[PDB]
Amino acid sequence: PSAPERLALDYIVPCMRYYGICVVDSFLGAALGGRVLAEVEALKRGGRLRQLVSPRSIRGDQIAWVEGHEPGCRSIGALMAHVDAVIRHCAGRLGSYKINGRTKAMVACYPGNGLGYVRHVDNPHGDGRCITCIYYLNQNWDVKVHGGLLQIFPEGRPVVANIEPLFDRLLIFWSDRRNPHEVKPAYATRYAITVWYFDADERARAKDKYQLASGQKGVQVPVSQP
Ligand SMILES: N#Cc1ccc(-c2cccc3ncnn23)cc1
Ligand SMILES: [Fe+3]
């Protein structure tokens, strides 16, 4: 067993099997995590992270879609490889899900505008995305001061998952009805990278209609090998 294999079998698999939610702290370590943050901010400064209106209407996310091989996206690429490796090692142990592919990385800036995101389900209408992964980059973050707490309400288990958006934290959860969630108002700028993994059969059905998500949120790219 390699380090990502050990993490999957001893931790991620039983977490996803039972709670459908998994949190991994110090996922990349301080050094590479630092390098990922550096690149995201460099993307932000280059004007590479790009609509307001769709009770709450006004958004504010500045996003870019990163494949991983672009100039100054190497560390982001390395993050994706590490997340991929972890998902690879879960194959056949998460149930019926065949995960062949995923979205590109959604590198995102979430400014402290004092607004949260209302209770939502990532994939309400069978668009093919089965697993959401969010990698957070916020150092010195205190929720009681800066807000921005994620709360997931899993349908299987009578609990609240209160997830602080902490630097070098990987969050993994089912994208469908099982995990409705809301992000509380925040009062400082945040960065996070999100990938969604596709279920082969569900995304095939979705494409057979056209119930796939719009834009890059519905564009498939293969999962990395070792
Ligand atoms: N850091 C940070 C940070 C803030 C907000 C969101 C965000 C926005 C919109 C929908 C949604 N669902 C789950 N997280 N999330 C993700 C990461
Ligand atoms: Fe969400």
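To match Swiss-Prot, the residue numbers of chain A are left as they are there, and the shown ones run 171-220, 223-226, 232-403.
Method of determination (from the header): X-ray crystallography, 2.5 Å.
Even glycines carry a Cβ here, placed using N, Cα and C.
For reference, Swiss-Prot has these:
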type    : residues               : note
BINDING : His297, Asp299, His358 : Fe cation binding site
BINDING : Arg367                 : 2-oxoglutarate binding site
DOMAIN  : 278-376                : domain 'Fe2OG dioxygenase'
MUTAGEN : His297 to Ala          : Eliminates hydroxylase activity
MUTAGEN : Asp299 to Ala          : Eliminates hydroxylase activity
MUTAGEN : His358 to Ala          : Eliminates hydroxylase activity
MUTAGEN : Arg367 to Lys          : Eliminates hydroxylase activity on a HIF1A peptide
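All features noted in Swiss-Prot, drawn onto the structure.
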residue: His297; record: mutagenesis position; contacts (Cβ under 8 Å, 6+ apart): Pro357, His358, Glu359
residue: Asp299; record: mutagenesis position; contacts (Cβ under 8 Å, 6+ apart): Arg306, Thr309, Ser352, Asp353, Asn356, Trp373
residue: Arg367; record: mutagenesis position; contacts (Cβ under 8 Å, 6+ apart): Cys286, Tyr287, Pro288, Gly289, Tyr313, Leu314, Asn315, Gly325, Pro342
Around the Cβ of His358 (mutagenesis position), other Cβ atoms within 10 Å, all chains included, total 20
Residues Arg220 and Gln223 bracket 2 unmodelled positions; their Cα atoms are separated by (Å) 8
Apart from the site residues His297, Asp299, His358, the 8 Å Cβ neighbourhood of the Fe cation centroid comprises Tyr294, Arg296, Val298, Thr309, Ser352, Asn356, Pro357, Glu359
Taking the Cα atoms of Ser226 and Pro232 on either side of the 5-residue gap, the separation in angstrom is 11
Three-class DSSP assignment, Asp299 (mutagenesis position), comes back as coil
